[PDB]
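Each remark here refers to the structure printed beneath this line.
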Number of protein chains: 2
Amino acid sequence: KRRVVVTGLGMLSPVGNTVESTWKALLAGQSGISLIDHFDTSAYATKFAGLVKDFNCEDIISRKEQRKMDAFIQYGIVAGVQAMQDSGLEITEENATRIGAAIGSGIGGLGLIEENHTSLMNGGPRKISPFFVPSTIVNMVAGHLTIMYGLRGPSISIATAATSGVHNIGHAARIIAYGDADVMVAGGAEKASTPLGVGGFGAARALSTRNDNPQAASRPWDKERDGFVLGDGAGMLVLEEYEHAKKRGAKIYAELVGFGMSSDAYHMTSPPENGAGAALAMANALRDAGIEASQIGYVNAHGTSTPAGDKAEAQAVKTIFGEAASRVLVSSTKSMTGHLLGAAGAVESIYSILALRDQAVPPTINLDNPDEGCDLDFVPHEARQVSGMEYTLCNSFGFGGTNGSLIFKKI
Amino acid sequence: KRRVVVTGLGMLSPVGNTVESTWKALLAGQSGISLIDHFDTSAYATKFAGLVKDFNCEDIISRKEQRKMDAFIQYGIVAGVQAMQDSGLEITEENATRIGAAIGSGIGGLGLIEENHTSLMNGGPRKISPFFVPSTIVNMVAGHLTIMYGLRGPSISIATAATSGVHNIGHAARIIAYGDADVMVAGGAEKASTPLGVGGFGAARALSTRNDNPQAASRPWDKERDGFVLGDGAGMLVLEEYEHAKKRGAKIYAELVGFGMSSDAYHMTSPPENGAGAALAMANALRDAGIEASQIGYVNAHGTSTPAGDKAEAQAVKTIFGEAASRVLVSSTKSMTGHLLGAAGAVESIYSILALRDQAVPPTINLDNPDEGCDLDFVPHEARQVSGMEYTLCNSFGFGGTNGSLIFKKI
Ligand SMILES: C[C@@]12O[C@]34C[C@@]13C[C@@]1(C=CC(=O)[C@@](C)(CCC(=O)Nc3c(O)ccc(C(=O)O)c3O)[C@H]14)[C@H]2O
Ligand SMILES: C[C@@]12O[C@]34C[C@@]13C[C@@]1(C=CC(=O)[C@@](C)(CCC(=O)Nc3c(O)ccc(C(=O)O)c3O)[C@H]14)[C@H]2O
């Protein structure tokens, strides 16, 4: 029976360009949201997002390679290198075949799709870049990282909108446990802060339009919430079979013990009031880990700051946790980071792991006036110290009603 | 130990709008390639593709729902309904939670991305459709089908370019065998015959430009080949745990016994001359099925009709099959159908299954003058009768060097 642990972490987020700088900012309640300046937002209903500040890949991706990739792939590669370096793993001819990748994105290369389509509109197909396809498609982060590191093992890329990060991490674990690999770099990357991304989610009436106070816009469970805040970045974890990790003296952050999935089978862009799908994903994760809901100390919620989405998840938590519901801590880090879409579940699994390490839980900031009739502890405003927390649970849900939950265990 | 069988099939292809009509055409050596007429190809180097003829969804997708989906999602839904209906499965409140979907696409909703981007360019973000996101993203076929059928089990969508079909089918099987589901509808759908699709792959110098003879363009292993031919369509399989299938008296087409994966770790859009990645995927699939290469009767190749790609796979087959290499039959149905990208591995797994049922193998048409120095039997020109074939193997490789192989067993 093969156990899977986490031995490396990598991350770029709106609140930090490393894992520790991001975590420090989150525990401190800092918002990473700001006004967009890279495109003219005059005509846009939403004019702000969680942007990666001063992204730097100079020493990581060559000048020749950079021009062949959309920003999301650049972010994914940088975060992936961080994780691989953090793991201390040394790739060999003997090892190569047993190390792979499971990395996705919800929307992929919007910036370069826009660039190529603009070129086509202005000057015909002759103006499309030879790199159009490999520079925009979802599986290109996995492609570059395997080439960069000489990884010959399984490589997949799950694209399930906001559920991607969790699905990719979960299936990388399954792949290891099944015996198809001993190591997998897994996660997600996204850079959807573009005219189509902002304009597209805006057309769906899904984004907050609180332009006059961007840092207060993302407010999960707060009565004045008005939609999600788009965030960019990437999160990557090196997952590794347990005995393999011990034998090389790897540093072990936590163990991945449960992975649950479900489908709402309700509506393409909204959950059912019941939160029944969210509940089933959590229950499935608990059963997979062989534990009871009461053993979870902290839930890093999907909690995007939408009127209906936040309510459905609160109902699902009440359902699964029953009597214990008020004793579990639940928080949405998207209150600070915004919604990283395909990378959300990746960066959030990292938060769920660090909460175990530090026995500290980041707050849901901006929760001034919570919805009435709910007794859950959403950790409003300020980080919380926890005591003997052994398990954390990370939820990530996506358009199409696809749900995923992961459970991490301390040590 | 949970075995997985195939109990339902669904398909739209350039040679037929049903599973049996497509198969009949393939065994007959008919090409499904024709000149494009839905957009002006004057400026395009490639002016032909494998198009779905007279696609009809009138009785399957409502008028209200049709306008919310790119053509690839429409194709995926129709094919998925065909498979679900073919399976005879009845969904119940008791069952719902154990039935899911693993369906992807390589590029997704190009037609609607182009439409929305054109609108944005012409009239600003206000002209973007509220449906932009849910109408184009890869996981939307799985989303619609789960809603349509009331499926509450696991839903994922793997987007690994041309490897998608095989990865999705393979991981749906893993999900069932793991115990997370008893049934999964799996496959892929694609409609990349658009200005960005044709112009994009054309910019990469990846497509055949034999405009004067479209039906002869796709010619895997032939000395005059000059790139792949884009094809549209969808393939779906209902996979089901064995005992569950028997208990309901399901019709069983074949059993899925092996799934192998690998990464080339060589180049973003080309395989290594060695074909080492392709070889490792096949070897991994053989090991997973617990069989030897000599037991495979037929390989449905990735064989896209590119100079370097076709050569690498022939080398990989020689490597894995050794002495037996000339005894195994290898064919590329893309010689007739064109390359269905994210749906290629799905429709091709269907062909690999029907070959077992009918003990007949479709030809690699157009193979007039094969590359020198290779003794493989590529089944040129004409279908072949086989005798006691018990296993078939389907290869599907993708940009980013991601490889996948599936092995089907008769009965
Ligand atoms: C048709 C509607 O769907 C949306 C476009 C609208 C108008 C809206 C009404 C209330 C709402 O609260 C939402 C804003 C979002 C629901 C949600 O939270 N949807 C949702 C989901 O179901 C899964 C994932 C995410 C994610 O952001 O990852 C997500 O936002 C809306 C509904 O009328
Ligand atoms: C840089 C190049 O990469 C491509 C754009 C070019 C110019 C080209 C030269 C020779 C070639 O034969 C290819 C045409 C395709 C290789 C291939 O077969 N590539 C390939 C692959 O590695 C995996 C999947 C697929 C698929 O079509 O699914 C695929 O075509 C070219 C190389 O210089």
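Going by Swiss-Prot, the residues shown for chain A are 3-413, listed in order.
Heads up, header says this was done by X-ray crystallography, 1.9 Å.
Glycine residues also receive a Cβ, built from the backbone N, Cα and C atoms like all the rest.
Here Swiss-Prot flags A:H304 (among others) as active site, for beta-ketoacyl synthase activity. The secondary structure of A:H304 (active site, for beta-ketoacyl synthase activity), as reduced to three states from DSSP, is coil rather than helix or strand. On its own chain, A:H304 (active site, for beta-ketoacyl synthase activity) has A:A164, A:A280, A:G311, A:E315, A:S334, A:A346, A:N397, A:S398, A:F399 as residues at least 6 apart in sequence with a Cβ closer than 8 Å to its own Cβ.
Positions annotated as active site, for beta-ketoacyl synthase activity by Swiss-Prot: A:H341 (among others). In sequence order, A:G52, A:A164, A:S220, A:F230, A:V231, A:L232, A:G233, A:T306, A:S307 are the residues of the chain that are 6 or more apart from A:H341 (active site, for beta-ketoacyl synthase activity) and have a CB within less than 8 Å of its CB.
If you draw a 10 Å sphere around the CB of A:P309 (platensimycin binding site), it holds 12 other CB atoms from the protein chains shown. Taken from Swiss-Prot, the feature platensimycin binding site covers A:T271, A:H304, A:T308, A:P309, A:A310, A:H341.
Counting only same-chain residues at least 6 apart in sequence, those with a Cβ under 8 Å from the Cβ of A:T308 (platensimycin binding site) are A:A208, A:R227, A:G229, A:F230. Swiss-Prot lists A:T271, A:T308, A:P309, A:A310, A:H341 with the feature platencin binding site, giving experimental evidence as the kind of evidence.
The 10 Å shell around the Cβ of A:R207 (mutagenesis position) contains 13 further Cβ atoms across the protein chains shown. Quoting Swiss-Prot on the mutagenesis of A:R207 to G: Impairs the binding of CoA. 10-fold increase in catalytic efficiency with dodecanoyl-CoA and malonyl-CoA.
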| task | Identify, in sequence order, the recorded positions in A:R207, A:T271, A:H304, A:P309 that approach chain B with a C-beta to C-beta distance under 8 Å; the answer is 'none' if none do. | result | A:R207, A:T271
| said: Around the C-beta of A:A310 (platensimycin binding site), how many further C-beta atoms are within 10 angstroms, looking at every protein chain? | reply: 13
| query | Where A:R207 (mutagenesis position) and A:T271 (platensimycin binding site) are concerned, what is their Cα separation in Å, rounded? | reply | 11
| field | Output field, platencin shell: CB within 8 Å of site CB centroid, site A:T271, A:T308, A:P309, A:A310, A:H341 dropped | value | A:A208, A:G229, A:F230, A:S272, A:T306, A:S307, A:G311, A:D312
| task | Starting from the Cβ of A:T271 (platensimycin binding site), draw a 10 Å sphere and report how many other Cβ atoms land inside it. | result | 21
| Roughly how wide, in whole Å, is the group A:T271, A:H304, A:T308, A:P309, A:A310, A:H341 that binds platensimycin, by largest Cα to Cα distance? | 16
